[PDB]
Structure formats: structure tokens, C-alpha cells
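Heads up: the structure comes next, in C-alpha cells.
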Amino acid sequence: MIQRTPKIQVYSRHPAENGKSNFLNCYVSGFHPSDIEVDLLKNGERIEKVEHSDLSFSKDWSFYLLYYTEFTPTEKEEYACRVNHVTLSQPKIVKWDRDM
């Protein structure tokens with residue numbers, strides 16, 4: 001058996017074909033086993049509609065998840081990604097740095 005803690009990066013992107021739109025991304029990488037729970041949060045509350053969830057693997061024991069959706073942030077709002085995984089004794093919350 002092998003288990004590996006996910007790395008978690010939270011960042012924003014504008015698709016080049018539609019630069020006015022903005023997407024909040026949580027990239028959860030290199031984890032095993034594949035069982036996992038991932039949410040985007042706004043002011044600590046789960047965002048129910050997340051329109052993209054793309055899972056892949058490299059080696060049979062390394063998984064990658066890009067979890068992202070359109071958003072329109074204001075400076076007073078806090079966004080984050082919350083991950084639960086067997087390697088994590090408590091949920092890991094990674095805040096979105098608004099300059100990223």
C-alpha cells in the first residue's frame with residue numbers, strides 16, 4: 001500500500017478567449033488513495049455549483065484533481081479550498097491569496 005498527502009494550490013485564471021470571466025481553481029495533486037473530498041468555500045461556506053471537476057492519474061498510485069468554477073470576487077470576500085483525505089487528520093483549508 002502507499003498513501004500520499006495531496007498538495008493543494010488555490011488560484012484564479014481568466015480564459016484567454018473570454019478574459020472578462022474569472023475562475024477560482026483548486027488543484028489537488030499527487031495524492032493516494034484516490035478517495036477524497038474537495039470543496040470551494042466562500043466566506044467559509046461550501047460553494048454548491050462547481051462546474052468543472054477533472055480527475056486524472058499518472059502512475060497508478062498518483063491522482064490529480066482540478067476543481068474549478070466561474071466566480072466574481074470582491075475584496076471583502078474570502079475564498080478557499082477545503083480538502084479531506086485519509087492522510088489529513090483534520091480538513092485542510094487553503095485560503096485563496098487574492099493576488100494569485
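FYI, residue positions are counted from 1 along the chain as it appears here.
The header says X-ray crystallography, 1.4 Å.
The backbone N, Cα and C atoms fix where each Cβ goes, and this holds for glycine too.
Neighbour density for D60 (mutagenesis position): within 10 A of its CB lie 8 other CB atoms from the protein chains shown. Secondary structure from DSSP puts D60 (mutagenesis position) in coil. One mutagenesis experiment named in Swiss-Prot is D60 to P (Swiss-Prot position 79), and its note says Increases tendency towards amyloid formation.
Quoted from Swiss-Prot, the note on the mutagenesis of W61 to G (Swiss-Prot position 80) is: Decreases tendency towards amyloid formation. Other Cβ atoms within 10 Å of the Cβ of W61 (mutagenesis position), summed over all protein chains shown, number 15.
One mutagenesis experiment catalogued in Swiss-Prot, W61 to V (Swiss-Prot position 80), is accompanied by this note: Increases tendency towards amyloid formation.
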